[PDB]
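Presented below is the structure to which this report refers.
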Amino acid sequence: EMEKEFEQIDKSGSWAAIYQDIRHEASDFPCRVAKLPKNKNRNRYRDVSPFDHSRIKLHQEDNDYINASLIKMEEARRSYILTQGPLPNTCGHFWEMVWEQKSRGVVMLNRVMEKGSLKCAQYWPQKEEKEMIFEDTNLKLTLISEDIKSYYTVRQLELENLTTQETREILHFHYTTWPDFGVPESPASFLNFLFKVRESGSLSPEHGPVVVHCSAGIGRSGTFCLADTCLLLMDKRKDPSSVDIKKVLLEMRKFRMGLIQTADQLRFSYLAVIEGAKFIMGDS
Ligand SMILES: [Mg+2]
């Protein structure tokens, strides 16, 4: 059990220490495509790069680069695409990736402006009657409906491939209350948001992998995936205290660097898994 392990780290304020053990043990793989000079303006942060083995490739010949990694969790039968918040020049690339990977959902965990600065481009329409057209990738994007709630917004979007004239419906899940500094006081709203994504079908294997992002696509995005996968492994497994959060994290870091950026995000991640265990070990 890891409810027990939480007590001891918290009691002895050892979070920052646990957290460094993870940094040291974490994998390091080449990030060569990302560091090519022709890709410098496709990267929001120069220290956050996809490894070459797990990077998502666009099907354009000129340049196939987008800062995005596929995270494949074999036992849980979950895949995720973690990417950065799009830049003004990568909005068309982003929706091209969503198109090519047959994703059904986009999870966004940041606000467009945080701490007085822009953390993401406004990459979806805000009014039904003003659609967006991405000329470089030949895609049209329309807002269909928008359901605003206390701590999250869900939007139905229509994506049309202008070339082939086909269209798909994409769900945009936008967590809007992650605090500017720190992590939420309680996992309650976050877990409720996670179960809403689950309920929508967007994580299910008939679909492409879900696209998850924040500003760099490693911090809050990492917390989302780590919690989903852990809670899944605790349903699948004979022994629901045989799930080691730290091992799961280290296995996802084989696929994208830096996932979970602070010891506070680590603490919060234990916290949401522990609390989520209640609502899937029968206690509806
Ligand atoms: Mg209106």
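Chain A is numbered as in Swiss-Prot, which gives 2-285 for the residues shown.
Using the three backbone atoms N, Cα and C, a Cβ is placed for every residue, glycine included.
Taken from Swiss-Prot, the feature active site, phosphocysteine intermediate covers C215. Taken from Swiss-Prot, the feature substrate binding site covers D181, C215, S216, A217, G218, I219, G220, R221, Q262. Among the mutagenesis results in Swiss-Prot, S50 to A or D has the note: No phosphorylation. The residue drawn here is the original one. The note that Swiss-Prot attaches to the published mutagenesis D181 to A is: Substrate-trapping mutant. For the published mutagenesis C215 to S, Swiss-Prot gives the following note: Catalytically inactive mutant; abolishes sulfhydration.
A gap of 16 Å separates the Cα atoms of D181 (mutagenesis position) and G218 (substrate binding site). Annotated pair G218 (substrate binding site) and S50 (mutagenesis position), C-alpha to C-alpha distance, rounded: 10 Å.
Of all the binding-site residues listed (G218, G220), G218 sits in the most crowded Cβ setting, with the most other Cβ atoms within 10 Å. The recorded positions under consideration are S50, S216, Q262. Their Cβ neighbour counts within 10 Å are lowest for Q262.
Applying an 8 A CB threshold to same-chain residues 6+ apart, the list for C215 (mutagenesis position) reads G86, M109, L110, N111, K120, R221, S222.
Between the alpha carbons (Cα) of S216 (substrate binding site) and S50 (mutagenesis position) lies a span of roughly 13 Å.
For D181 (mutagenesis position), other Cβ atoms within 10 Å of its Cβ number 9. Maximum intra-site Cα distance, substrate binding residues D181, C215, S216, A217, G218, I219, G220, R221, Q262: 16 Å.
Between the C-alpha atoms of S50 (mutagenesis position) and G220 (substrate binding site), the distance comes to 13 Å.
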